[PDB]
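To start, the structure itself, in structure tokens.
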Amino acid sequence: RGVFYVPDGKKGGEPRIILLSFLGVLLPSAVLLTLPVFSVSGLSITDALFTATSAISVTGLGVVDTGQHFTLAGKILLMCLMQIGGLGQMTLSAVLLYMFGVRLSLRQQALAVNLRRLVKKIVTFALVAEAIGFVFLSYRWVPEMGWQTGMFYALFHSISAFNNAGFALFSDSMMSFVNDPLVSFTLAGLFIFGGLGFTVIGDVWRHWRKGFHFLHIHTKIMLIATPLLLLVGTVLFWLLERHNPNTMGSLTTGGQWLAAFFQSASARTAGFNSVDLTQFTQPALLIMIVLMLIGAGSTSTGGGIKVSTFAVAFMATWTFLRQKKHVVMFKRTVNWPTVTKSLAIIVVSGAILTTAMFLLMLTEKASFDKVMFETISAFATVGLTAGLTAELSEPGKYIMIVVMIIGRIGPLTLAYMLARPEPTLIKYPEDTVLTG
Amino acid sequence: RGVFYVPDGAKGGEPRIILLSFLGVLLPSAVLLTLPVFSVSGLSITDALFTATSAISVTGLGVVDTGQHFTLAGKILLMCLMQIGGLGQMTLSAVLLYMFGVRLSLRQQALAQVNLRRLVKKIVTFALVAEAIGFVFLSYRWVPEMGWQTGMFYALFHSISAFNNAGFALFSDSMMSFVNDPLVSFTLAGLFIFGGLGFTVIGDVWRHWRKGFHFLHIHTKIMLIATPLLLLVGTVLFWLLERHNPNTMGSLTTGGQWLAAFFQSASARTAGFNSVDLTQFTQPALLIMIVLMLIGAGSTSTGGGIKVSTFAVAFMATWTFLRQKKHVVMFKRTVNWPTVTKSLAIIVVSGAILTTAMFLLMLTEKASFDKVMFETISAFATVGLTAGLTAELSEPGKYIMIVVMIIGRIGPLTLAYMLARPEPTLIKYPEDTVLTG
Amino acid sequence: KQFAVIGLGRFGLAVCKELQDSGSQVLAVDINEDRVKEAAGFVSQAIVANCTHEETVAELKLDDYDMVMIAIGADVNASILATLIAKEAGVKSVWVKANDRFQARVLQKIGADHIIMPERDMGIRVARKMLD
Amino acid sequence: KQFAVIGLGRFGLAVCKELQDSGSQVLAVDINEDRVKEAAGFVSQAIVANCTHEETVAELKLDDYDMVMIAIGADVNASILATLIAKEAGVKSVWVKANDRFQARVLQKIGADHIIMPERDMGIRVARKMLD
Amino acid sequence: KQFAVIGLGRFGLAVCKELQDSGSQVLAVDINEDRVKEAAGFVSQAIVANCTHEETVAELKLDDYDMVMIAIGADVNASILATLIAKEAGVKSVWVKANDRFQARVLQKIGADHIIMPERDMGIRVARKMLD
Amino acid sequence: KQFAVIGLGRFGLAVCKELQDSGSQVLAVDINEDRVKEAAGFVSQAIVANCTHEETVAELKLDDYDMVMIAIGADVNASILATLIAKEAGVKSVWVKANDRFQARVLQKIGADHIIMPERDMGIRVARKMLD
Ligand SMILES: CCCCCCCCCCCCO[C@@H]1O[C@H](CO)[C@@H](O[C@H]2O[C@H](CO)[C@@H](O)[C@H](O)[C@H]2O)[C@H](O)[C@H]1O
Ligand SMILES: CCCCCCCCCCCCO[C@@H]1O[C@H](CO)[C@@H](O[C@H]2O[C@H](CO)[C@@H](O)[C@H](O)[C@H]2O)[C@H](O)[C@H]1O
Ligand SMILES: CCCCCCCCCCCCO[C@@H]1O[C@H](CO)[C@@H](O[C@H]2O[C@H](CO)[C@@H](O)[C@H](O)[C@H]2O)[C@H](O)[C@H]1O
Ligand SMILES: CCCCCCCCCCCCO[C@@H]1O[C@H](CO)[C@@H](O[C@H]2O[C@H](CO)[C@@H](O)[C@H](O)[C@H]2O)[C@H](O)[C@H]1O
Ligand SMILES: CCCCCCCCCCCCO[C@@H]1O[C@H](CO)[C@@H](O[C@H]2O[C@H](CO)[C@@H](O)[C@H](O)[C@H]2O)[C@H](O)[C@H]1O
Ligand SMILES: CCCCCCCCCCCCO[C@@H]1O[C@H](CO)[C@@H](O[C@H]2O[C@H](CO)[C@@H](O)[C@H](O)[C@H]2O)[C@H](O)[C@H]1O
Ligand SMILES: CCCCCCCCCCCCO[C@@H]1O[C@H](CO)[C@@H](O[C@H]2O[C@H](CO)[C@@H](O)[C@H](O)[C@H]2O)[C@H](O)[C@H]1O
Ligand SMILES: CCCCCCCCCCCCO[C@@H]1O[C@H](CO)[C@@H](O[C@H]2O[C@H](CO)[C@@H](O)[C@H](O)[C@H]2O)[C@H](O)[C@H]1O
Ligand SMILES: CCCCCCCCCCCCO[C@@H]1O[C@H](CO)[C@@H](O[C@H]2O[C@H](CO)[C@@H](O)[C@H](O)[C@H]2O)[C@H](O)[C@H]1O
Ligand SMILES: CCCCCCCCCCCCO[C@@H]1O[C@H](CO)[C@@H](O[C@H]2O[C@H](CO)[C@@H](O)[C@H](O)[C@H]2O)[C@H](O)[C@H]1O
Ligand SMILES: CCCCCCCCCCCCO[C@@H]1O[C@H](CO)[C@@H](O[C@H]2O[C@H](CO)[C@@H](O)[C@H](O)[C@H]2O)[C@H](O)[C@H]1O
Ligand SMILES: CCCCCCCCCCCCO[C@@H]1O[C@H](CO)[C@@H](O[C@H]2O[C@H](CO)[C@@H](O)[C@H](O)[C@H]2O)[C@H](O)[C@H]1O
Ligand SMILES: CCCCCCCCCCCCO[C@@H]1O[C@H](CO)[C@@H](O[C@H]2O[C@H](CO)[C@@H](O)[C@H](O)[C@H]2O)[C@H](O)[C@H]1O
Ligand SMILES: CCCCCCCCCCCCO[C@@H]1O[C@H](CO)[C@@H](O[C@H]2O[C@H](CO)[C@@H](O)[C@H](O)[C@H]2O)[C@H](O)[C@H]1O
Ligand SMILES: CCCCCCCCCCCCO[C@@H]1O[C@H](CO)[C@@H](O[C@H]2O[C@H](CO)[C@@H](O)[C@H](O)[C@H]2O)[C@H](O)[C@H]1O
Ligand SMILES: Nc1ncnc2c1ncn2[C@@H]1O[C@H](COP(=O)(O)OP(=O)(O)O)[C@@H](O)[C@H]1O
Ligand SMILES: Nc1ncnc2c1ncn2[C@@H]1O[C@H](COP(=O)(O)OP(=O)(O)O)[C@@H](O)[C@H]1O
Ligand SMILES: Nc1ncnc2c1ncn2[C@@H]1O[C@H](COP(=O)(O)OP(=O)(O)O)[C@@H](O)[C@H]1O
Ligand SMILES: Nc1ncnc2c1ncn2[C@@H]1O[C@H](COP(=O)(O)OP(=O)(O)O)[C@@H](O)[C@H]1O
Ligand SMILES: [K+]
Ligand SMILES: [K+]
Ligand SMILES: [Mg+2]
Ligand SMILES: [Mg+2]
Ligand SMILES: [Mg+2]
Ligand SMILES: [Mg+2]
């Protein structure tokens, strides 16, 4: 329909809409969590702030047990909070991408669908996916849990899985269903689809008849890297943890593969664990850290540096090692600003991660692998715990809250700053600096 | 004088000269170390390959003790190797930098400085004078203690090692007996600071100091400012984190703590000597030193990791990006986007190789992540500081360290020249957007 | 009371400045974002849009506006097509600025209610000013 | 069947869109990256290349394609150069768009198999269309 | 003393090299980044900017500098605009290079304080030098 | 036996190819790197250098060479200046290619031993081939 927009007046304001929107749901969500209606014992200001940040950023990290410490009304709020986190982040990303495309198209016309329809498709896709997951989970839990409690658990866990949240109502988050394929595959399909990105889902929905060859480059990158990432993670986790008695040694051959696939998928932002990461071999925690950093798709409910960013950096590296002039992906040149965006995102993420690990090591006393794993899980919004979150101190909790906030919104925000820098009237002469 | 070159006859060949030069000296150095003339007991193939790679890359990692396992002839060979590895990289990197400027200068004239021999003479002259100044200061103390003939040898070995940013020591505990000795510590500290500063910085200051700091080249200004802050921040951070640790710095005097903190702050940037024990360092101090090792020394110096200027460009590119400024500016100069991409690519590629190397080390040998990560960075950053992993390194682990030491030594320089001259192409595919963030 | 100005060049920006200073609602529309930002401070609402696009003109309720000024000068086809689309949209009065006599003839035949030729009209005006 | 279309103006993009709509794989080549991007949406493979360059054409492997259509309109020199290079690259059937009767005769001498004059041939076609 | 030199051609770079050799701090401004680079080697501060833009000149803070030298030679329009903007900025002394007598008269009317005609003034100098 | 060719254009590269076929040492030098690479496979030694640079000509010991050919056509000033520098370099035999009659006049007076005008010289021979 109508392609138009109102200019801001006076740099892009996408960074400002991204932060204000998060803090405008975090502070209200925090002030609500302190009320005793939602907690059996009540949450302190630090604990309530941590829980609000973990829910709104859908990190899933818990200073208190979700199933026990919250009341019936508190869990309903938690579904609302993580639903807002995941779905609203996906919707806001799609909306900002739509406005970016509109401004770009009008600029192109100057030199030489509907938003409401888009938002409707985002919500309806989420509701359909969550309803499918809810039906599949109810088919397994309702017989053993009742017609009321089993339905509630199915809805809660379907919402958590789609939103890539990882909140669980059990004391051990899905460790009792390591050998259950139905629930494991139900949850796995929920955050793979929830974390795929609505751009990919829409491109496949509208242009699957044309074939894979005519899908957008981002869609092809996701549809190839996501199966590759899942398969690599599954094979690596199975190889590195098949002989470990404490996590996967006791399971059957099918159980071991199911657990390995579940961790390979849950690492990419969901945060559920069918095994204990506290008892994982270090070669496997490094693999899972790498998987957590990559994260889910760009315009999805998940987090991480995003699969597309890792793909452009991996392909740029191959281009540089082969001394090729252009970064080519699926017979398309990746423009140098995109490569610079991906590399800058990785470098800035590494800098903030190093600062956060150093601060945690100052405030809390723990080994480096545990602190690094927790920092990566909080920054990437996976929320997998390695036994360090349970002993977080007050400054540690504040650092974790800040890291979860910056992790959730940092990549998209930094991407949009690189897109629209402030124009300048003064340029200094270019001079060369030696590198390497 | 004459500005000309013979074209190879269109991708750059600087990457191939860099690798062939290292391997052209690695293999001859490896075979010599196996002969019993240089070792009291003789080195196996892997040990000699490790020792030669450590000497040629001037990493300084030792599977065997340098002072005891090697003979008098073996130590003389070791000085030759680390002089070839350190001064040789500065000589070769400056030589390749000169030819890059020659090709760039003639390209500008087609569209619209001293000779190589004088440059090489100044580089070797600057090295020998720098070592000679460090030689007499080290001789001033060890000759009374250890005699004339032995005193000059230890002064020469350590002055050469310090300048070349090698870290090889003839003592069982490398400079842990001289933590409270300012003359030994400061003489060594000055040697790898200037040895690691870079000849372009030394040359620019030497020829244009009268003009002032304002008219120095932008690279010189970065190295003249970032190095003191890297030294100062490292000195303060190490002192703050280890002032109360009895095992490393709690037993020293107030001056001794600052002397130790400054020494490790300086030695981390590629030298590899240690007044204290990193095996008994607080984890927050290992993380600080890992960052310091990764940054490394200057661009055209005897040692380095990713290099200070690479970190500085990425540091201020990040600051530019977070403020949404269109250009990266340093000292009223715009850093062009290809330079920014080079700095970011080096860090990302280095992390890719580092992560692969740490993962392999945990499989071949069993150790904690902090021990493996610290050793992998030191081998890659060429610092050679050990946290106990090298002592118990397994046979496959030695192969990984040799590869990491080779790639870490030449990787940042080689990757920079790959980015400088990519192969020209006749087929371009349409530009398409990929969503990131 | 309520006016629309399409095209925010030197002429259209002057129209917007005078109209808003007089105290009326002015929707300033220009495909170029810089001129829309320049006129944003003055007009009640400034929108970046392509008025050659029929669906965009449908979305912008130009039929509700009392008068619509089309001030596109460089591309004659853009002005003619914008006039046609505005007339199809139900705009009762369309004022079009024309730089050439052939463009003025075409716009008159299309159905523009007022054709403005700034150089000729100011020629007459300043001649009358010189006479008295 | 595989077709190569060189030049992506009004004629070249119309041939590609018609050829690809029928299930044939088309290679679209142009020096203007904007038109290569525009064609890349629906064309099996699109490449930014200079087809007067004889080494570039060897990389495109135009000898493999059954028919090569050269639709360079404004640059006549590029049109004859591309036809010559395509013929020297061993292309069985070369179709060339010519804007003049003099260019068509030169292309006949070069070795073009089918030569299309868009203005003259479409004129004949519309003249037949009005009659019947 | 602070000097600002706008335009870094033969005259502008000669004035800057002399001013900086004499121990004065000069600002070199030019739109051609290529020429700004040679100046940056020996000039206290060199900036790539367009000096016909009012906001850009306000950013340069030319009113701080004692004298502003405008050495735009080929583009007489740019020279006139730069002199006008510098005077409107509030710079006390403006020296402008003019390659024509008519340009010199226009610059006198604008408000330039010292106008240098390099060809004619150099001719007078050379004649005096040959005489003595 | 031993020759030098400065400037590797169409004319200069033709000299290098024929000189090599007769088994003679040829030093091909050109400012542009691409043209030197083309002659790299046709000469004993191909060097990228600026022969307008006096010190560069000193390093390339052109006085040892029996004949030096300057084949710079587009920039008249470079060919005149390179011819002079070769004369102070001690080159006994200097052959210069000139594209214009005015350039051929200057080259004669500055001391070029042989001035080659390819259009005029080829004009005379082609007439002779036509006659017989
Ligand atoms: C989930 C995986 C996360 C890792 C992948 C990438 C992470 C990248 C982190 C980039 C750095 C954090 O990004 C940080 O965002 C804040 C806003 O929250 C920015 O601050 C910004 O706030 C407002 C509102 O957003 C912006 O309009 C404005 O441009 C700026 O003030 C900081 O300038 C930036 O440093
Ligand atoms: C669009 C939304 C659709 C939602 C779809 C949900 C599908 C869920 C399918 C569940 C299948 C039927 O699940 C059924 O659950 C009931 C109620 O607990 C179980 O319960 C059954 O045994 C228990 C004994 O403990 C009795 O008390 C109960 O009255 C009886 O129904 C049954 O064993 C099981 O057959
Ligand atoms: C909306 C996104 C999420 C949707 C995800 C995809 C649909 C949900 C997962 C479907 C696949 C899992 O489906 C599961 O398959 C396994 C086969 O291993 C079988 O699972 C079976 O396990 C054992 C036998 O092995 C039985 O005791 C159990 O009762 C039964 O469920 C069933 O067929 C189904 O439980
Ligand atoms: C969430 C996980 C999803 C898993 C599935 C996603 C991955 C799907 C992989 C399918 C791969 C198909 O592989 C790709 O097929 C296309 C057809 O579209 C082939 O394309 C081929 O036919 C098309 C016509 O359609 C031609 O235009 C093209 O020139 C030719 O190469 C590609 O050469 C091949 O690379
Ligand atoms: C270019 C990049 C190449 C990437 C290469 C990837 C190679 C993948 C090989 C995976 C190897 C799996 O090898 C597996 O290692 C683990 C962990 O060390 C060993 O595990 C062993 O040590 C661990 C301690 O870490 C104990 O907890 C465990 O009980 C014991 O079995 C397994 O016995 C071995 O089977
Ligand atoms: C390309 C991306 C990566 C693709 C990843 C593919 C992962 C495939 C995982 C296969 C999982 C193993 O498959 C699953 O094995 C389990 C465990 O035995 C079987 O489980 C069944 O038998 C076991 C006995 O071992 C019982 O304890 C269990 O209650 C019952 O459900 C399931 O019926 C089967 O579905
Ligand atoms: C735990 C670690 C896991 C590491 C996993 C690494 C995965 C990295 C992302 C891979 C995603 C898919 O990546 C994509 O693969 C397709 C496969 O045809 C490539 O496809 C392309 O290959 C080359 C690229 O010059 C060309 O033949 C052509 O352009 C196209 O076929 C893309 O260039 C690449 O970007
Ligand atoms: C490890 C724990 C977390 C620590 C890491 C935090 C990462 C996120 C960094 C947020 C950075 C915000 O800082 C970002 O840059 C500067 C500094 O305020 C602001 O910049 C603004 O104010 C400064 C003040 O001097 C002006 O000079 C500048 O011109 C203006 O743009 C940006 O508007 C803000 O967005
Ligand atoms: C061109 C480079 C020149 C390098 C110059 C370096 C000069 C360094 C001089 C250091 C000071 C002189 O150091 C001097 O060492 C000698 C030799 O051990 C000592 O003299 C020694 O002689 C013998 C050695 O067994 C013993 O009697 C006794 O141990 C001691 O007297 C002196 O007590 C000390 O004064
Ligand atoms: C070539 C590059 C390397 C050159 C480095 C710079 C020159 C070498 C270091 C010079 C500075 C160290 O110089 C050192 O200063 C300290 C002061 O703390 C003093 O050191 C002193 O320490 C104690 C007293 O405190 C005495 O027992 C000792 O004998 C004496 O050396 C001396 O003056 C000198 O030993
Ligand atoms: C290895 C460690 C070495 C440590 C020493 C290296 C760091 C030295 C820091 C010196 C800093 C001088 O600081 C810098 O001085 C210069 C003079 O050159 C000042 O420059 C000033 O004077 C110069 C004239 O010389 C003017 O051209 C310039 O416009 C003006 O700003 C800078 O404004 C100031 O930033
Ligand atoms: C934006 C980035 C900001 C960067 C902020 C940098 C802040 C620097 C503060 C340094 C703090 C030093 O604080 C110091 O920490 C160490 C290590 O934990 C404490 O050390 C304590 O725990 C360690 C274990 O790690 C014991 O070995 C030691 O014996 C004991 O004292 C010191 O008692 C305290 O003095
Ligand atoms: C800007 C970059 C960073 C700059 C870094 C500056 C670091 C400064 C380090 C100062 C070191 C302390 O200074 C040094 O203290 C030691 C230890 O007491 C003194 O040492 C002296 O006294 C001590 C007693 O404590 C004796 O044991 C010792 O034998 C003797 O040499 C030295 O005479 C003095 O030189
Ligand atoms: C000391 C700190 C180190 C960390 C800082 C930066 C490290 C960056 C590492 C870049 C990757 C390693 O760089 C690796 O170099 C080898 C050569 O040795 C390259 O391989 C190259 O070898 C030859 C000879 O060098 C080159 O002419 C040719 O272009 C290519 O074949 C690899 O393509 C590249 O991957
Ligand atoms: C272990 C971690 C240690 C942290 C150490 C970080 C060291 C970083 C080295 C930075 C090197 C200096 O880097 C250079 O600094 C100068 C100071 O003159 C900055 O100079 C500029 O800063 C900003 C840029 O908007 C403005 O105030 C102004 O234009 C100018 O002062 C440059 O933008 C930067 O390129
Ligand atoms: N299709 C269109 N829709 C809306 N505005 C347009 C369209 N085409 C042109 N314009 C605007 O109309 C304005 C008038 O242009 P013009 O008369 O050339 O003024 P100028 O000469 O100052 O550019 C232009 O600034 C342009 O942005
Ligand atoms: N040497 C060349 N190689 C490939 N494509 C070319 C070459 N020269 C021109 N073209 C392309 O041929 C197309 C047709 O040219 P032209 O007739 O000017 O455009 P149009 O048909 O849209 O008027 C142009 O878009 C141009 O990019
Ligand atoms: N608007 C402008 N602002 C700043 N510098 C300008 C502007 N317009 C032109 N210049 C520069 O002023 C100088 C005028 O010198 P010019 O006569 O063009 O060259 P030269 O003197 O070298 O023959 C040039 O460097 C030109 O690029
Ligand atoms: N100063 C110079 N030193 C060396 N070679 C030069 C110099 N100036 C020009 N040349 C070369 O001389 C050759 C003569 O080419 P010319 O006929 O002038 O131009 P074109 O290559 O456009 O036909 C070119 O290859 C050019 O690069
Ligand atoms: K999560
Ligand atoms: K070292
Ligand atoms: Mg206008
Ligand atoms: Mg056409
Ligand atoms: Mg001039
Ligand atoms: Mg030529």
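The residue numbers of chain A are those assigned by Swiss-Prot, with the residues present covering 7-16, 21-122, 132-455 sequentially.
Method of determination (from the header): electron microscopy, 2.8 Å.
Just so it is clear, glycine is given a Cβ too, placed from its N, Cα and C backbone atoms.
Sequence-distant contacts (6 or more apart, same chain, Cβ under 8 Å) of A:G70 (mutagenesis position) comprise A:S64, A:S179, A:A184, A:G185, A:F186, A:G290, A:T400, A:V401, A:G402. Mutagenesis annotation in Swiss-Prot: A:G70 to A or S, described as Decrease in K(+) uptake activity; the structure shown retains the original residue.
The note that Swiss-Prot attaches to the published mutagenesis A:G70 to D is: Exhibits very low K(+) uptake activity. In the three-state DSSP assignment, the secondary structure recorded for A:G70 (mutagenesis position) is coil.
Listed in Swiss-Prot as a mutagenesis experiment, A:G185 to A or D is described as follows: Decrease in K(+) uptake activity. Annotation note: A:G185 (mutagenesis position) sits in a coil segment as assigned by DSSP.
According to Swiss-Prot, the mutagenesis experiment A:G185 to S carries this note: Exhibits very low K(+) uptake activity. Packing around A:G185 (mutagenesis position) is summarised by its Cβ count: 32 other Cβ atoms lie within 10 angstroms of its Cβ, all protein chains included.
Secondary structure at A:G290 (mutagenesis position), taken from DSSP and collapsed to helix, strand or coil, is coil. Experimental mutagenesis at this site is recorded by Swiss-Prot as A:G290 to D or S, annotated: Lack of K(+) uptake activity.
Residue density at A:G290 (mutagenesis position): 31 other Cβ atoms are found within 10 A of its Cβ, drawing on all protein chains shown. For the mutagenesis result A:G290 to A, the note given in Swiss-Prot is Decrease in K(+) uptake activity.
What Swiss-Prot notes for the published mutagenesis of A:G316 to A or S is this: Increases Vmax for K(+) transport. The C-beta environment of A:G316 (mutagenesis position), restricted to residues of the same chain at least 6 apart in sequence and closer than 8 Å, consists of A:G214, A:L215, A:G216, A:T218, A:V219, A:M241, A:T245, A:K325, A:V326, A:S327.
One entry in Swiss-Prot concerns the mutagenesis experiment A:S317 to C. Its note says: Increases Vmax for K(+) transport. With a 10 A radius on its CB, A:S317 (mutagenesis position) counts 29 other CB atoms from all the protein chains.
For A:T318 (mutagenesis position), other Cβ atoms within 10 Å of its Cβ number 28. Under its mutagenesis entries, Swiss-Prot includes A:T318 to C with the note: Does not affect Vmax for K(+) transport.
In Swiss-Prot, a mutagenesis experiment is listed as A:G402 to A, D or S, annotated with the note Exhibits very low K(+) uptake activity.
Residue environment of A:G402 (mutagenesis position) contains 30 other Cβ atoms, counted within 10 Å of its Cβ in all protein chains. With an 8 Å limit on C-beta distances, the mutagenesis positions from A:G70, A:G185, A:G290, A:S317, A:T318, A:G402 that reach chain B are A:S317, A:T318. Secondary structure from DSSP puts A:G402 (mutagenesis position) in coil.
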